[PDB]
Amino acid sequence: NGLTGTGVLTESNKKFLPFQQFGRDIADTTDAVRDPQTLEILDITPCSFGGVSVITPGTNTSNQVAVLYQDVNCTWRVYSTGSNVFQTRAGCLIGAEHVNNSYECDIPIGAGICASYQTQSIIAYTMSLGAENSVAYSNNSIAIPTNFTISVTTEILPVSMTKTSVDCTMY
Amino acid sequence: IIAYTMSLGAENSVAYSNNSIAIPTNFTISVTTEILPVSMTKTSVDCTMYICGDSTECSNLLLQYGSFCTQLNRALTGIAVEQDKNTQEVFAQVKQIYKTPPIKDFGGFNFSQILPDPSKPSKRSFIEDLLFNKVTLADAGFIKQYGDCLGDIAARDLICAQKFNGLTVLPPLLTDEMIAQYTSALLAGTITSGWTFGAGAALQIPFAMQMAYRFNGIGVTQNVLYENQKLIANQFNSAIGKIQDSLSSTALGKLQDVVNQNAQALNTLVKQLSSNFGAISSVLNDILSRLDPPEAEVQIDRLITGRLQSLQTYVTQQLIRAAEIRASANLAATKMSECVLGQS
Amino acid sequence: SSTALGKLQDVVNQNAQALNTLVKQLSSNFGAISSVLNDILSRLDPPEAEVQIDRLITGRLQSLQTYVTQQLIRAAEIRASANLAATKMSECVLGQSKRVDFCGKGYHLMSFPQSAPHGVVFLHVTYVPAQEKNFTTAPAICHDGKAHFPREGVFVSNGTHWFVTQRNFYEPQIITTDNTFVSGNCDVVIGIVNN
Amino acid sequence: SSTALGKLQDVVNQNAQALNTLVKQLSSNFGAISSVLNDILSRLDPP
Amino acid sequence: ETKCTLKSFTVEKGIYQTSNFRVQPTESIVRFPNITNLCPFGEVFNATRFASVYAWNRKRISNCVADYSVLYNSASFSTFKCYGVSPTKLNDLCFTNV
Ligand SMILES: *[C@@H]1O[C@H](CO)[C@@H](O[C@@H]2O[C@H](CO)[C@@H](O)[C@H](O)[C@H]2NC(C)=O)[C@H](O)[C@H]1NC(C)=O
Ligand SMILES: *[C@@H]1O[C@H](CO)[C@@H](O[C@@H]2O[C@H](CO)[C@@H](O)[C@H](O)[C@H]2NC(C)=O)[C@H](O)[C@H]1NC(C)=O
Ligand SMILES: *[C@@H]1O[C@H](CO)[C@@H](O[C@@H]2O[C@H](CO)[C@@H](O)[C@H](O)[C@H]2NC(C)=O)[C@H](O)[C@H]1NC(C)=O
Ligand SMILES: *[C@@H]1O[C@H](CO)[C@@H](O[C@@H]2O[C@H](CO)[C@@H](O)[C@H](O)[C@H]2NC(C)=O)[C@H](O)[C@H]1NC(C)=O
Ligand SMILES: *[C@@H]1O[C@H](CO)[C@@H](O[C@@H]2O[C@H](CO)[C@@H](O)[C@H](O)[C@H]2NC(C)=O)[C@H](O)[C@H]1NC(C)=O
Ligand SMILES: *[C@@H]1O[C@H](CO)[C@@H](O[C@@H]2O[C@H](CO)[C@@H](O)[C@H](O)[C@H]2NC(C)=O)[C@H](O)[C@H]1NC(C)=O
Ligand SMILES: *[C@@H]1O[C@H](CO)[C@@H](O)[C@H](O)[C@H]1NC(C)=O
Ligand SMILES: *[C@@H]1O[C@H](CO)[C@@H](O)[C@H](O)[C@H]1NC(C)=O
Ligand SMILES: *[C@@H]1O[C@H](CO)[C@@H](O)[C@H](O)[C@H]1NC(C)=O
Ligand SMILES: *[C@@H]1O[C@H](CO)[C@@H](O)[C@H](O)[C@H]1NC(C)=O
Ligand SMILES: *[C@@H]1O[C@H](CO)[C@@H](O)[C@H](O)[C@H]1NC(C)=O
Ligand SMILES: *[C@@H]1O[C@H](CO)[C@@H](O)[C@H](O)[C@H]1NC(C)=O
Ligand SMILES: *[C@@H]1O[C@H](CO)[C@@H](O)[C@H](O)[C@H]1NC(C)=O
């Protein structure tokens, strides 16, 4: 009826009064419409949806990349499918091979998963928290040191930043 | 409704004289809780999708304001990586995952309500489970598929309303199970090694002798502990029971306010898409249809300016809130190193 | 000398990037016909060039405002960092700290300051125990129906004999009446041993 | 009693100056023909 | 996309956010009501007697296609101005309470 737009049209359950033609949501966008020939109500849903991130090892080393689709669950709305599809609680990762080891985080993907440029290709793994250890606790056992080490460590702290001034008229 | 003058507290008087002293004859072992926020939600914004939508005319008009969106996203990513850094300073103090032995002989002290429960899918404690159910988040997971809200489910579910306008929430780097593992390692180290695992290698020591060391640290001789060991263990166990009780009963307001504030900010962003900002309408499709390019550009310019300043206000207030959360996380890290890894 | 001071370089980088972003934002039309005042003032006459100049003025003013706001926020963070550095200077360099992990990892012995571009570096000298050894231990010693507790140490046993040592360094000594003190009898302490 | 609390007076001064700056900023045209609503609403018709 | 949003030809190791996943429209559809008649262009513009301005006439128009190109041969207007709409958009729209 003259109102233009873009989106996906689906059958609706809303039911208009006879003096109504369009339906609006809280952001005041038209989200429902009555078809002027069949008199049926339709819902209008937008077309773009879902975040995308790109994981690179740096283009000074390679132009291989992996892509994380943060709203896809494959078990699609993807640009490519390639190989090495790996599902994560942060989304579907495409272009990186899943391994069973665990290292320190290199590139944080999220939800406990990191990625790195190892063997060349891109691998994705679960980050390790640290080495496992156990204390030999008993009710009558103690451990006493017999030597020592003198350690020297550095700690860096910022104290100032640059002082600037601006001339409004000149800018 | 009544109105009164508030009271400062009960009145008290000390029986001061020049040769009188008061000495305690018994003691109590008290256990208290302290809650501290450490992170907030990490968000990201797509300018083009928020300001224009799928409008190509608007998106071409917006190319005179690309520096402003790169700036907004730079600020938001700074906040987002700062949150993970916060969690790491608080919880990742030690990099050895200590386990507690099956020797649960700690001199009569019962640590069963704060030690991991292997009967859960996670390995969270009893108290950690009670805490986990008193804070209601807004995102049960972070995978909401397109097909899952397709129809009128959008604009009735607030998260799909946010997502259709370019507002994304990213998941934290450390899962909740990893944080539970970290706290479990801290507890195991502190009950089997005292304060030595924070200064070097963990050196075991019986728990009663560690408690005697800690009694020495406050000016009480060790025989006071060794001669009252059962009473002290019973008082500790009763105090821990009181905690669980109180909790499971009835709050974590300081941790719920963070979630509430972030959700309210995002929803305010979404409703501010209904403002005309001085244009003829707030819909780009009512302007682009019924108006031709050169004289629709004025209206689209008004809308673009308004929505840009909306995004700017959001980012500024997020930066201010992130500074406050950063201060809180620094305090929590200091408390972790000085109260948990030592005696203050 | 080998290979960094990333936290001190990020400050310089951030300030430089902010100024350069200000400079490039002078290429925005903000909804005007051009971003150059000389293309507007030539080809347009005062009353109808004023609308374009007003658009440019508003845009550039808000650019300056954004810069100043973000500078204020960053200055608050640097202020917090400088307050922490002053506290560390008074408590780790001008004294010896008992606060755990405040002046390095280990037991703090001393600290030395060094100046760096826009910041400070602390060299923390700490004491780290090493080469530990296992011993049997006991809370008290029973001699004559009396319980003896160590004065400033702990009771250890090399397997057959009992000594009293200091907690942080193995230096065994013979248990005497100058190492210990008496309190009560031998019926209340749990793991008391005879010696 | 002789002669200060500068750090406590600066807070009062800053808050007062902020409010007064708000009040004087009501004299800006912001690109309009005048800064008074009554000079615009009289001599000009609604649209 | 990242090279271009960075305004640089080199990208450093890491992970970067890009634009949301876009889908392009495949078709174009138009849905107007079932209207067959043409509007009374010849009894409004070609009438034989008009009203006095003090007692002007008002007529209701409904249920007709507004194809004004038929006025190109028999009519020439010295003034034509629309408010609230563009003249180049009048052929795509649909009008209420005419
Ligand atoms: C305590 O540790 C030090 C090392 O820090 C030991 O001294 C080293 O002894 C080895 C073997 O005799 C030498 O090769 C090194 O040169 C020594 N280091 C230094 C810095 O001199 C010392 O022997 C240990 N003490 C005990 C009692 O074990
Ligand atoms: C310590 O001795 C003082 C002196 O009698 C006691 O304090 C007084 O108590 C009476 C009754 O409670 C009050 O009316 C007085 O005002 C108190 N202060 C005085 C007289 O200076 C106190 O109860 C004693 N404390 C203990 C623990 O026994
Ligand atoms: C010190 O206080 C404790 C209470 O905290 C006293 O122990 C209580 O004694 C009463 C009466 O004998 C019992 O009903 C309670 O069950 C005891 N409490 C616990 C936790 O066992 C203790 O007697 C006091 N000591 C002195 C010397 O007064
Ligand atoms: C525990 O230490 C004592 C040291 O007092 C050891 O006993 C002495 O050992 C030396 C050398 O073997 C002998 O010369 C002494 O006669 C021993 N007795 C005394 C009273 O000095 C004892 O061997 C050590 N035990 C273990 C298991 O190492
Ligand atoms: C608009 O015209 C269409 C046809 O051009 C009509 O569609 C008919 O609808 C009836 C339902 O009662 C069907 O039995 C016919 O098969 C339809 N025709 C076609 C060609 O599909 C429609 O009814 C008209 N609008 C109204 C309000 O009557
Ligand atoms: C209004 O009157 C005029 C003149 O009577 C009509 O115009 C004629 O239109 C036909 C078809 O376009 C032409 O072949 C004739 O040449 C026109 N007349 C003249 C004198 O040239 C017009 O159709 C009338 N309008 C309506 C709505 O009926
Ligand atoms: C990346 O390229 C530049 C220029 O080619 C070079 O100076 C730099 O060293 C390279 N990076 C590394 C890590 O070598
Ligand atoms: C993917 O789908 C499966 C089952 O349909 C579900 O269990 C899983 O949670 C989904 N992905 C994630 C990581 O949520
Ligand atoms: C990796 O871990 C999986 C977990 O089931 C296991 O099946 C597999 O053998 C391991 N090795 C691989 C597949 O690289
Ligand atoms: C510790 O307390 C719990 C009650 O919550 C009880 O189930 C458990 O048996 C106690 N442990 C011991 C060793 O008595
Ligand atoms: C202490 O004894 C336990 C028990 O065998 C053993 O695990 C550990 O290696 C010993 N520690 C040292 C430092 O000898
Ligand atoms: C230590 O535990 C053992 C069990 O191996 C027990 O026989 C002994 O009485 C306990 N001693 C103390 C002091 O707890
Ligand atoms: C310690 O000595 C006393 C008195 O000689 C004796 O009664 C007691 O049984 C002894 N304890 C042990 C464990 O031998």
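Chain E residue numbers are taken from Swiss-Prot; in order, the displayed residues are 298-395.
When the header is checked for method, it gives electron microscopy, 2.7 Å.
Cβ from N, Cα, C; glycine included.
E:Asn331 (mutagenesis position) carries neither a helix nor a strand DSSP state and counts as coil. Around E:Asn331 (mutagenesis position), no same-chain residue at least 6 positions away in sequence has a Cβ under 8 Å from its Cβ. Here Swiss-Prot notes a mutagenesis experiment, E:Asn331 to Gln, with the remark: Reduced viral infectivity.
Experimental mutagenesis is annotated in Swiss-Prot for E:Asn343 to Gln, with the remark: Reduced viral infectivity. Counting Cβ atoms from all protein chains shown, E:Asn343 (mutagenesis position) has 11 others lying within 10 Å of its own Cβ. The secondary structure of E:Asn343 (mutagenesis position), as reduced to three states from DSSP, is coil rather than helix or strand.
Long-range C-beta contacts of E:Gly339 (variant position), restricted to its own chain and to partners at least six residues apart, with a cutoff below 8 Å, are absent. Quoting Swiss-Prot on the natural variant E:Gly339 to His: In strain: Omicron/BA.2.75, Omicron/XBB.1.5, Omicron/EG.5.1.
Looking at Swiss-Prot, you'll find the natural variant E:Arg346 to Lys noted as follows: In strain: Mu/B.1.621. Neighbour list (E:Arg346 (variant position), Cβ cut-off 8 Å, at least 6 residues apart, same chain): empty.
E:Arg346 to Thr appears in Swiss-Prot as a natural variant; the accompanying note says: In strain: Omicron/BQ.1.1, Omicron/XBB.1.5, Omicron/EG.5.1.
Under the heading of natural variants, Swiss-Prot lists E:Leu368 to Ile and annotates it as follows: In strain: Omicron/XBB.1.5, Omicron/EG.5.1. DSSP assigns E:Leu368 (variant position) to a helical segment in the three-state reduction. The Cβ of E:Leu368 (variant position) lies under 8 Å from the Cβ of E:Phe338, E:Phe342, each of which sits 6+ residues away along the same chain.
Every protein chain shown contributes to the tally, and the Cβ of E:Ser371 (variant position) ends up with 10 other Cβ atoms within 10 Å. Under the heading of natural variants, Swiss-Prot lists E:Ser371 to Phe and annotates it as follows: In strain: Omicron/BA.2, Omicron/BA.2.12.1, Omicron/BA.2.75, Omicron/BA.4, Omicron/BA.5, Omicron/BQ.1.1, Omicron/XBB.1.5, Omicron/EG.5.1.
One entry in Swiss-Prot concerns the natural variant E:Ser375 to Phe. Its note says: In strain: Omicron/BA.1, Omicron/BA.2, Omicron/BA.2.12.1, Omicron/BA.2.75, Omicron/BA.4, Omicron/BA.5, Omicron/BQ.1.1, Omicron/XBB.1.5, Omicron/EG.5.1. Summarising the environment of E:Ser375 (variant position), the number of other Cβ atoms within 10 Å of its Cβ, over all protein chains shown, is 4.
E:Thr376 to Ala appears in Swiss-Prot as a known natural variant, with the remark: In strain: Omicron/BA.2, Omicron/BA.2.12.1, Omicron/BA.4, Omicron/BA.5, Omicron/BQ.1.1, Omicron/XBB.1.5, Omicron/EG.5.1. With a cut-off of 8 Å between CB atoms and residues at least 6 apart in sequence, the same chain places nothing near E:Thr376 (variant position). According to DSSP, E:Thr376 (variant position) sits in a coil region rather than a helix or strand.
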Should we count any of the recorded positions E:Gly339, E:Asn343, E:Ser371, E:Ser375, E:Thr376 as near ligand 6, judged by a CB under 6 A from one of its atoms, and which?
E:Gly339, E:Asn343, E:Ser371
Inter-residue Cα distance where the pair is E:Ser371 (variant position) and E:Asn343 (mutagenesis position), in Å:
9
